[PDB]
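Visitor: Input: one structure, supplied below.
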Amino acid sequence: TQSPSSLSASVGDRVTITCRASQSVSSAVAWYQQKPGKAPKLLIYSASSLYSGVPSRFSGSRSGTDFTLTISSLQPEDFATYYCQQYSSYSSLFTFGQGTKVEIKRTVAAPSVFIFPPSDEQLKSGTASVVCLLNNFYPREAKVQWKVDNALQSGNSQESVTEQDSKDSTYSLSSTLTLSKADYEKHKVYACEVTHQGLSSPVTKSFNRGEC
Amino acid sequence: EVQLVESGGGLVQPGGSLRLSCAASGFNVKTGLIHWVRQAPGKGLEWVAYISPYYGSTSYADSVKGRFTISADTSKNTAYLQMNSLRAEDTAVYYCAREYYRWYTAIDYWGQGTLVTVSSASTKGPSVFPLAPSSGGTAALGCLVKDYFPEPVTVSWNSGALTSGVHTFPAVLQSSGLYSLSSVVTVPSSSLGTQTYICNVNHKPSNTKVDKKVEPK
Amino acid sequence: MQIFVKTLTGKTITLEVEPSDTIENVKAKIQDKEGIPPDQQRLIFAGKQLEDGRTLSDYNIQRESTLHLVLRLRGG
Amino acid sequence: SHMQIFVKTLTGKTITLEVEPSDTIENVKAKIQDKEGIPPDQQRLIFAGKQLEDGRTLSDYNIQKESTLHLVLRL
């Protein structure tokens, strides 16, 4: 039902995720690990016991009505998304919680910002997509602001973010502005303004329609 | 070796129906329970239903109760998911999985999942437009893969010869109901004249392959 | 001797046994007919849970006596 | 949110307990201490031919509904 929440840690850190999903539930609580584009794997079952072949750095605990997954010392292969599953004895319903994505922490890195005017070929179709690229940055939090002849845009752009890079641990974001040929043809200055931790002040990249 | 292989995924229109199959090997379906769990793009796991093939026992999530029906065929060693009155929110990757008494309710073997996409959009191949490099000692270029339906699409550079710097973004659903993604790559700003850069786009659903060369304007 | 084994659904299982056959052996003969591995089987005679190391004659089970079978499908 | 288990001694006496699958063997010994007066350090619990370790759970040992454990005393 919802996007996973986020937690950043370093190889060697201790991490304790605590389970929220339900009320009185049970005590049969399971935890799963899922990596992008792959199927979930079972780690802990009935709160505190390790499934076949799970490393001993994983443990599971219950206190009161709260269940915790703990990873005592993060290894590179532990960076993934975790889910607790609850089971209602009474209603026979299973419930998966929100999902916590443990990401790899590293040094701040300012995005490299590129803007792409639309291609003449796309204009001939009656639409123009203006792309703004934010390359290899960290942390994930970024702010893209479109400006068309100095008018601040909202609701006509879409953002997409890559999964944290397995090698350098950075992220990349694309922000695409979409207009009709006619609308695009009505204005001159197109700009995306980028705000980020690793930038001392906002970076703006622009072009003037049909004069490169 | 226990394996569960789901199948029957694909496209349907809102209000329509689809039947998913979950075929098991190395394990008798009647010796435990069988679950369907789904996962919409970029979102969490949602439990759908279970069945006990030995007894006929079923149980469904509320978001699914009256319009989905889970079944089994013990001879075939298979479990079924008959989905009806289907709607956009049902668009997801559906996994089957088993529960075996020893794991106290936990699900221990999962298939790789099958994409179900519920929409009124007609299947269509992508238009591919070049993200052209402009005029600090490093160049970004790509191509825009726009207006295709449904997922997925595959993008590769130089037939696979180029992988350094390649970022291919998750597609977004535009308000029209059509997907769009961009694939970008960074290359040395000093090889834009001895190296052609071609993006190869393959869209299975519409059987469309497109090779677009990207150049400075 | 034949024994009778009752399931939760109300289906009767008919087995061929000898007094010397243990509960383990009895369960193993149930596997052959229903496909249910013995670890997931729990057998009852007249209210008593049967122990795997004991014979039919230990519990004084004779010809055409009815046993009850409860399955371990969910681990709760 | 517990299940019924049985603890048998040599003497023939059976003890009925209510325990969670997530309970420790330490907890069970404690429950046996409450019902019988037998200190935990003198207790030894056996399931399916093996001795149960204090820090482990009933679920670690696949102890199930109406399962029977055996109690062996120390001296």
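Numbers here mean position along the shown chain, with the first residue as 1.
In case you wondered, yes, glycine gets a Cβ from its N, Cα and C as well.
One entry in Swiss-Prot concerns the mutagenesis experiment D:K50 to R (Swiss-Prot position 48). Its note says: No effect on HLTF-mediated polyubiquitination of PCNA. Quoted from Swiss-Prot, the note on mutagenesis experiment D:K65 to R (Swiss-Prot position 63) is: Abolishes HLTF-mediated polyubiquitination of PCNA. In Swiss-Prot, the entry for mutagenesis D:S67 to D (Swiss-Prot position 65) states: Phosphomimetic mutant that binds and activates PRKN. The structure shown retains the original residue. Per Swiss-Prot, mutagenesis D:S67 to G (Swiss-Prot position 65) is noted as: Phosphomimetic mutant that can recruit PRKN to mitochondria. In Swiss-Prot, the entry for mutagenesis D:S67 to A (Swiss-Prot position 65) states: Prevents phosphorylation in case of mitophagy. Impaired translocation of PRKN to mitochondria. The structure shown retains the original residue. According to Swiss-Prot, the mutagenesis experiment D:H70 to G (Swiss-Prot position 68) carries the annotation: Loss of DTX3L-mediated polyubiquitination of histone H3 and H4. Per Swiss-Prot, mutagenesis D:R74 to G (Swiss-Prot position 72) is noted as: No effect on ADP-ribosylation.
Give me the lay of the land around each of these features.
Guide: The C-beta environment of D:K50 (mutagenesis position), restricted to residues of the same chain at least 6 apart in sequence and closer than 8 Å, consists of D:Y61.
Within its own chain, D:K65 (mutagenesis position) has D:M3, D:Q4 as residues 6 or more apart in sequence whose C-beta sits under 8 angstroms from its own.
Under the three-state DSSP scheme, D:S67 (mutagenesis position) falls in the coil class.
Listed in sequence order, D:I5, D:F6, D:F47 are the same-chain residues at least 6 apart in sequence whose CB falls under 8 Å from the CB of D:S67 (mutagenesis position).
Residue environment of D:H70 (mutagenesis position) contains 17 other Cβ atoms, counted within 10 Å of its Cβ in all protein chains.
Every protein chain shown contributes to the tally, and the Cβ of D:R74 (mutagenesis position) ends up with 9 other Cβ atoms within 10 Å.
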